[PDB]
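For reference, the structure is listed below as structure tokens.
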Amino acid sequence: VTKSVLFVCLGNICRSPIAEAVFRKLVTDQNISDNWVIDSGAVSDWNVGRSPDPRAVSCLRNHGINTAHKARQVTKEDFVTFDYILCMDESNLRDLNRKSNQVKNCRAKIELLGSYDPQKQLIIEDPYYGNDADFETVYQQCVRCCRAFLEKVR
């Protein structure tokens, strides 16, 4: 009825900022944004306090989306308070699993965002060392996975 979802990547400056804003848009368009608490976080602390990478911001803005996220790191509390933690790749999945083992009575389902892709691209690859086209690929996978995810989580 209210559900919570945390999107997670490694730095929380390129992928999960995009996933969060795409999902937030989707749920606003669908007029159910009240039924959702949405956030994104990082496996590491390298970029804590910083706003999304410039390339992430340009990608979003050219699809009409904006974000006010500043990077934060995932914590122990996040495994108890969020219903879904959706991450980008298998090392993120690994680290979050190791980390959830430290909590006991973890509430969150941890899954690859790519699990919901109709086109089956399971991994959303880190675009940090790439170029604008790669940020666009990440954007496109996030739209596909977030639409199919919202339909399944009832």
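Note that chain A is numbered according to Swiss-Prot, with residues 5-158 shown in order.
Yeah, the Cβs are placed from backbone N, Cα and C, and that goes for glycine too.
What Swiss-Prot says about this protein:
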type     : residues            : note
ACT_SITE : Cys13               : active site, nucleophile
MUTAGEN  : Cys18 to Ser        : Greatly decreases activity
MUTAGEN  : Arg19 to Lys or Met : Almost inactive and not able to bind the substrate
ACT_SITE : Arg19               : active site
MUTAGEN  : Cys63 to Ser        : 2.5-fold increase in activity
MUTAGEN  : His67 to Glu        : Decreased activity
MUTAGEN  : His73 to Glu        : Decreased activity
ACT_SITE : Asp130              : active site, proton donor
C-beta crowding around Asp130 (active site, proton donor), within 10 angstroms: 18
Spatial neighbours of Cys18 (mutagenesis position) among the recorded positions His67, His73, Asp130 [C-alpha, 10 Å]: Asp130
Spatial neighbour of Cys63 (mutagenesis position) that is closest, considering only the recorded positions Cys13, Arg19, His73, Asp130 and their CA atoms: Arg19
Residue among mutagenesis positions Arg19, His67, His73 with least C-beta crowding, 10 angstrom cut-off: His67
Cα-to-Cα gap, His73 (mutagenesis position) vs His67 (mutagenesis position), nearest whole Å: 17
Closest of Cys13, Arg19, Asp130 to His67 (mutagenesis position), Cα positions, recorded positions only: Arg19
